[PDB]
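**Student:** Please read through the structure below; I'll follow up with questions.
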Amino acid sequence: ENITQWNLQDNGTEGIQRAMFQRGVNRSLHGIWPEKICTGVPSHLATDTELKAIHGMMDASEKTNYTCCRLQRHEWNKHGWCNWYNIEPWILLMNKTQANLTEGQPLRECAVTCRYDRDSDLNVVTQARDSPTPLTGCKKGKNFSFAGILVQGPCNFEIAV
Ligand SMILES: *[C@@H]1O[C@H](CO)[C@@H](O[C@@H]2O[C@H](CO)[C@@H](O[C@@H]3O[C@H](CO[C@@H]4O[C@H](CO)[C@@H](O)[C@H](O)[C@@H]4O)[C@@H](O)[C@H](O[C@H]4O[C@H](CO)[C@@H](O)[C@H](O)[C@@H]4O)[C@@H]3O)[C@H](O)[C@H]2NC(C)=O)[C@H](O)[C@H]1NC(C)=O
Ligand SMILES: *[C@@H]1O[C@H](CO)[C@@H](O[C@@H]2O[C@H](CO)[C@@H](O[C@@H]3O[C@H](CO[C@H]4O[C@H](CO)[C@@H](O)[C@H](O)[C@@H]4O)[C@@H](O)[C@H](O[C@@H]4O[C@H](CO)[C@@H](O)[C@H](O)[C@@H]4O)[C@@H]3O)[C@H](O)[C@H]2NC(C)=O)[C@H](O)[C@H]1NC(C)=O
Ligand SMILES: O=c1ccn([C@@H]2O[C@H](CO)[C@@H](O)[C@H]2OP(=O)(O)O)c(=O)[nH]1
Ligand SMILES: O=c1ccn([C@@H]2O[C@H](CO)[C@@H](O)[C@H]2OP(=O)(O)O)c(=O)[nH]1
Ligand SMILES: *[C@@H]1O[C@H](CO)[C@@H](O)[C@H](O)[C@H]1NC(C)=O
Ligand SMILES: *[C@@H]1O[C@H](CO)[C@@H](O)[C@H](O)[C@H]1NC(C)=O
Ligand SMILES: *[C@@H]1O[C@H](CO)[C@@H](O)[C@H](O)[C@H]1NC(C)=O
C-alpha cells in the first residue's frame, strides 16, 4: 500500500543526482508514501539529530549542500506524523529502508523519471520506486540504466500479461 521512492545517481542531472554521483552514492531514499497525506501542525517537530539518524539519505536541497534535513523534515511533515504517530518508528523505518537501498539493487525497482542520454543511448533512471508507474523523460524502446545496472524493461522484473 505504501510507495517507497528513491533517487539514483546521474551526473547529467543537476541537483541531488549529480551530488550523489560525486559522493559515490548510488541510491538515496526520497520517501515512504501511504495514501494519507498529512495536513496542519505536525504532532512533533523533527529535529536535525532525529533526521540525521536516517543514515545515508541525502537532502534534495542545495541549501544544505545535499546533506540534511530539508527533504527529511518535509517527508515527516507531509507523510510521517499523521500515519506513524511517533518519530521513533518512522526514523527506524526510513533508516532501515535507506540501509537496504545502500546494499545495492532492490528486489523491486521500477523507473519513475529518466534522463535520456544520447551518447550512451540509454534511459538514465533519476528516480525509482518499488512498483510500476507512468514514466517521465524515458524514451520508448531504449534500455534503462539504474545507477549503472542495465535493464531492458522499466522494472527489474516482469509486469505485463
Ligand atoms: C505503511 O504505512 C503505514 C502508515 O500509514 C504504517 O503503519 C504504521 O505503523 C506504525 C508502526 O511502524 C504504527 O505506529 C504505532 O501506533 C501505535 C498506535 O496505533 C493504534 O492502532 C492503529 C493501528 O492499526 C492506529 O491506526 C490507531 O491510530 C492507534 O493509534 C502507537 O502506540 C505506537 O507507539 C508506541 O511505540 C513507539 C515505538 O515503536 C513509542 O515511541 C510510543 O511511545 C508507543 O509506545 C506506534 O506509533 C502506526 O499505527 C501505523 N499506522 C497505521 C495507519 O496503521 C505501515 O507500517 C507501513 N508499512 C510498510 C511496510 O511500509
Ligand atoms: C558531470 O556533469 C557536468 C555537467 O554536465 C560536466 O561538466 C561540464 O564539463 C565540461 C567539460 O569539462 C565543461 O565545458 C567547458 O565549459 C567552459 C565554459 O564553462 C562555463 O559555462 C558553463 C555553461 O556553459 C558553466 O557550467 C561553467 O561553470 C562555466 O561558467 C568552456 O570554456 C570549455 O572550453 C572548451 O573545451 C572543449 C573541450 O573540453 C573544447 O573543445 C572547446 O573548444 C573549449 O575550449 C568547456 O566547454 C562544462 O562547463 C561543465 N559544466 C558544468 C555545469 O560544470 C562534467 O564534465 C561531468 N563529469 C563527469 C565526470 O562526467
Ligand atoms: O528527492 C527529490 C526531490 C526533488 N527532486 C527534483 O529536484 C528539484 C527540486 O529542487 C525538482 O526538479 C524535483 O523534480 P521532482 O522531484 O518534483 O520530479 C528530485 O529529483 N529528488
Ligand atoms: O504516492 C505518491 C506519489 C507522489 N507523491 C509526491 O509527488 C511528487 C511527484 O510524484 C513526489 O516527488 C512526491 O513528492 P513529496 O510528497 O515527497 O514532496 C506523493 O506524495 N505520493
Ligand atoms: C530490508 O530487507 C530485508 C530483506 O529483504 C527485509 O526483511 C526487511 O523487511 C527490509 N526492510 C525494509 C524497511 O524494507
Ligand atoms: C541506521 O542504519 C544504519 C545502517 O546503515 C545503522 O548502522 C544505524 O544504527 C541505524 N540507526 C538507527 C537510529 O537505528
Ligand atoms: C554503484 O553501482 C554500481 C553498479 O551496480 C557498482 O559497481 C558500484 O560498486 C556501486 N557503488 C556503491 C557505492 O555501492
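The residues of chain A that appear here are 271-431 by Swiss-Prot count, in order.
If you're wondering, the header gives X-ray crystallography, 2.4 Å.
In case you wondered, yes, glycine gets a Cβ from its N, Cα and C as well.
Feature table excerpt (Swiss-Prot):
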ACT_SITE  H344  active site, for E(rns) glycoprotein RNase activity
ACT_SITE  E345  active site, for E(rns) glycoprotein RNase activity
ACT_SITE  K348  active site, for E(rns) glycoprotein RNase activity
ACT_SITE  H349  active site, for E(rns) glycoprotein RNase activity
MUTAGEN   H300 to K  Complete loss of Erns ribonuclease activity
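Please situate the listed features within the shown structure.
**Tutor:** For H344 (active site, for E(rns) glycoprotein RNase activity), the Cβ neighbour count at a 10 Å cut-off comes to 16, with all displayed protein chains included.
Counting only same-chain residues six or more apart in sequence, the Cβ atoms lying under 8 angstroms from the Cβ of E345 (active site, for E(rns) glycoprotein RNase activity) belong to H300, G301, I302, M364. Secondary structure from DSSP puts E345 (active site, for E(rns) glycoprotein RNase activity) in a helix.
Every protein chain shown contributes to the tally, and the Cβ of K348 (active site, for E(rns) glycoprotein RNase activity) ends up with 15 other Cβ atoms within 10 Å.
Non-local neighbourhood of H349 (active site, for E(rns) glycoprotein RNase activity): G301, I302, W303, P304, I307, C308, each in the same chain, at least six residues away, with C-beta under 8 Å from its C-beta.
Take the CB of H300 (mutagenesis position) and look out to 10 A: across all protein chains shown you find 21 other CB atoms.
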**Student:** For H300 (mutagenesis position), what is the secondary structure state per DSSP, taken as helix, strand or coil?
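**Tutor:** Note: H300 (mutagenesis position) is in a strand by DSSP.
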